[PDB]
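Worksheet for the structure shown next.
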Number of protein chains: 2
Amino acid sequence: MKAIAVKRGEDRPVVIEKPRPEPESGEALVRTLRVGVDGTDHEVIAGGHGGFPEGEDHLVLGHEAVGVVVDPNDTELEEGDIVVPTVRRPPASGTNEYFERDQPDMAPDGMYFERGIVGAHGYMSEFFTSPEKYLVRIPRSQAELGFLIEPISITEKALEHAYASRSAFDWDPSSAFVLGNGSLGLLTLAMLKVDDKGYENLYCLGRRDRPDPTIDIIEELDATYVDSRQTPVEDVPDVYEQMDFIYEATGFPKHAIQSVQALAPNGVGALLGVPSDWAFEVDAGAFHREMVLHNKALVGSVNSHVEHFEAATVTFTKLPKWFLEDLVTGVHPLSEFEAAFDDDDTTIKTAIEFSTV
Amino acid sequence: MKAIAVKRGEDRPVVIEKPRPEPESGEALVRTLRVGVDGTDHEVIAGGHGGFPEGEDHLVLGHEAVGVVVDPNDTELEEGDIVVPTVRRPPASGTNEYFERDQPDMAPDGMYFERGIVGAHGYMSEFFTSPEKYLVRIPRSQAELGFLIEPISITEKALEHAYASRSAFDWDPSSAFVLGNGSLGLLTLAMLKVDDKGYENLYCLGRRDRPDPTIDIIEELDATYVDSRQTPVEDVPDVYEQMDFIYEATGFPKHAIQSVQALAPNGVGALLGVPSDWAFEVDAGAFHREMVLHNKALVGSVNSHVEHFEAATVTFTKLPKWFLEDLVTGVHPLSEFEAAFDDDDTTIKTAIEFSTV
Ligand SMILES: NC(=O)c1ccc[n+]([C@@H]2O[C@H](COP(=O)([O-])OP(=O)(O)OC[C@H]3O[C@@H](n4cnc5c(N)ncnc54)[C@H](OP(=O)(O)O)[C@@H]3O)[C@@H](O)[C@H]2O)c1
Ligand SMILES: NC(=O)c1ccc[n+]([C@@H]2O[C@H](COP(=O)([O-])OP(=O)(O)OC[C@H]3O[C@@H](n4cnc5c(N)ncnc54)[C@H](OP(=O)(O)O)[C@@H]3O)[C@@H](O)[C@H]2O)c1
Ligand SMILES: O=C1O[C@H](CO)[C@@H](O)[C@H](O)[C@H]1O
Ligand SMILES: O=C1O[C@H](CO)[C@@H](O)[C@H](O)[C@H]1O
Ligand SMILES: [Zn+2]
Ligand SMILES: [Zn+2]
């Protein structure tokens, strides 16, 4: 079968050939439909994040996948079920408490593999296998855009933890600020528009000149575009307002620290970005005083698990159809797979199509 | 009546005389028994925190008080009840949503007064009045050390919020690290020893040379003393272990940032210190990456409300008697009030006695 992989030393994704896998007991065989591409995949290709499987020359990419079950084997899945795989799997040493208690998303470094990212091959192959417990059934009609379920689930987890941090008092937020106009940030902005917390004012930070299709999406959602070149995060409360909820999706470390200054009293910032090393001079006193005297919280979040994927299927149905059309700028057949890794300003979310239902 | 106050421009606390107050409707008249002194009071005397009441030449100090009801007026309190007042009161402009919903501890700057700290006189007077709703009845036998209920309540709130931040997954901590060996830090260390979360290993950071009575208390609680001059917070995991829970009570901004490096995966730091301005070069990338990839949280907390004071009465009963004897290094009659504001290494928690039951 064909797969899309990065090879050690090499700079770009290439096609390789591998044998079709066979499911072991408790696993199903899945025929890949579509696999999404995101910022993390680019960071994996560049060497900034993740790592190869032990004793392998390559890493099959892709962690945002939707497929169809072709052989249920000895599982309770049915032939033709549409499934989305979770990303984390137990490491070489075997299972551990995080997997046994069904919270692998909380496992630390070295206690997991992430398919397509660290220590295990991803889903950009014609077929793959997975254990039934890591395959989430989704409604058949979400098959075409089912690669969005994984990134949606990322935000479902982040919101669960951020909101939990505010659960000891009566918190009623009205403003939300998304940092970053990538596919994760834009998806999250749309999710916040339909969130039960009832946000009245939405804002999204980027650094693009008009005309730009990410700006168009932000404004079409009735949100305000904030240009960080004009208004840095720390200055936002002077120009606009203090933000009850901040979701960071830039991977820029300055935003992790400065977000505290933009938060309203009793607010929380959720941090999702995978940053590079970076040192600078911080007013630590300002950071410290704001956190304490205004009862603020910062919560980091990575990965997601089954319940978050399930929640994502509900959120998906609430998203405007125009938004999903505008977000997904290209779905490319395997024959043109290279196009999916192009990253210019007009490329928002891409995917590679391996097969159709 | 006599009161202990700081006067504008002046450097030290002095005795002043004021008329005995009269309770309005819904208020009781309380005869002050004992009022504690803490780090915040010293910061108020120095001008680093708080502020005077509008149109007043002075501020009566003291926010940690226990008293006896002498006139219940038209309240449901009874003559002779032992009470501890809460600290926050509505500002000049009147009540607001935070007070109406019974969460004044969440009110931002300008939406509260704090008696003895900002905008309103404290409790270092022979008598004071308060609304019934802000007077917490405590068991009569806690009268002698009842000024500890307020600082205990501070930690009760901080723990509620920190633990709430971890409530979306199965968190079972085993290690806790208290930063600071002041009266708040030491009290909190003892509370953690009896906490239901079941901490096995306790640690407390200070910067004293032996012999020192704060070191003695830490070791007598079966905790490990960490000297920050030898082992800074960021290096603690190399020398000792990663900490599931960190409670910051130094007011040193470096600790607010560095605590993230000392946290175990999925851990939370609670920040309580009231810091001074301070800038330095931070590895922001390290901060950001740890928060995200290891699902960490930081929560700030200030003040406390009735439910926290109630909880404190239960915690009080669990604290070892030897510990309370060692923590309270002097209770001074009003005649020797100056002694209570002495701050040398051997002074831990002090109080001023105005009267006895
Ligand atoms: N925590 C998790 O489990 C998890 C899951 C998914 C993704 N992530 C991380 O989340 C981040 C976003 O993911 P993504 O797929 O949306 O990445 P992306 O497509 O690269 O989006 C990042 C966006 O941030 C913008 N940006 C960067 N610095 C900025 C600045 N200083 N001011 C304003 N905008 C700035 C970029 O704008 P320009 O294009 O103009 O440079 C870009 O559009 C990445 O770091 C990714 O690794 C984490
Ligand atoms: N959030 C709230 O509602 C609230 C409530 C109460 C108190 N607080 C704050 O909490 C903090 C502690 O209160 P407290 O009454 O316990 O104050 P404190 O008596 O002044 O105790 C602070 C302790 O921290 C130690 N310390 C300072 N810097 C250090 C460093 N770099 N390394 C190791 N130890 C260091 C000091 O040691 P040395 O004596 O050796 O200098 C001192 O013993 C203060 O900032 C106070 O304002 C906040
Ligand atoms: O993009 C991602 O990066 C994360 C870190 O590799 C991983 O945990 C998530 O499953 C994935 O969505
Ligand atoms: O020491 C304190 O400082 C806090 C800030 O002034 C105040 O809110 C608390 O009630 C008090 O315990
Ligand atoms: Zn992704
Ligand atoms: Zn106090």
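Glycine residues also receive a Cβ, built from the backbone N, Cα and C atoms like all the rest.
The annotation Zn(2+) binding site is assigned in Swiss-Prot to B:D38, B:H63, B:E64, B:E150 on the grounds of experimental evidence. Under the heading substrate binding site, Swiss-Prot lists B:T40, B:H49, B:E114, B:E150, B:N303. The NADP(+) binding site annotation in Swiss-Prot covers B:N181, B:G182, B:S183, B:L184, B:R207, B:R208, B:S228, B:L272, B:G273, B:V274, B:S301, B:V302, B:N303. Listed in Swiss-Prot as a mutagenesis experiment, B:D172 to K is described as follows: Does not affect the kinetic parameters but results in a slightly less halotolerant protein. Annotation of the mutagenesis experiment B:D216 to K in Swiss-Prot: Does not affect the kinetic parameters but results in a slightly less halotolerant protein. Under the heading of mutagenesis, Swiss-Prot lists B:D344 to K and annotates it as follows: Does not affect the kinetic parameters and has no effect on the salt activity profile.
Distance noted between the C-alpha atoms of B:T40 (substrate binding site) and B:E64 (Zn(2+) binding site) is 11 Å. Within 10 Å of the C-beta of B:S183 (NADP(+) binding site) we count 24 further C-beta atoms, all protein chains included. Sorted by the number of other CB atoms within 10 A, the recorded positions B:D38, B:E64, B:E114, B:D216, B:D344 start with B:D344, the lowest.
Of the listed binding-site residues, namely B:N181, B:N303, the sparsest CB environment within 10 A is found at B:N303. Those binding-site residues from B:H49, B:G273, B:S301 lying by chain A, with Cβ under 8 Å from one of its Cβ atoms, are B:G273, B:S301. Rounded to a whole value, the Cα-Cα separation of B:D216 (mutagenesis position) and B:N181 (NADP(+) binding site) is 11 Å.
With respect to their backbone Cα atoms, B:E114 (substrate binding site) and B:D344 (mutagenesis position) stand 27 Å from each other. Cβ environment of B:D172 (mutagenesis position): B:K197, B:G198 lie under 8 Å away, each six or more residues apart in the same chain. Across the structure, B:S183 (NADP(+) binding site) and B:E64 (Zn(2+) binding site) are spaced 13 Å apart at their Cα atoms. Selection of the binding-site residues B:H49, B:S183, B:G273 by a Cβ distance under 6 Å from ligand 2 yields, in sequence order, B:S183, B:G273.
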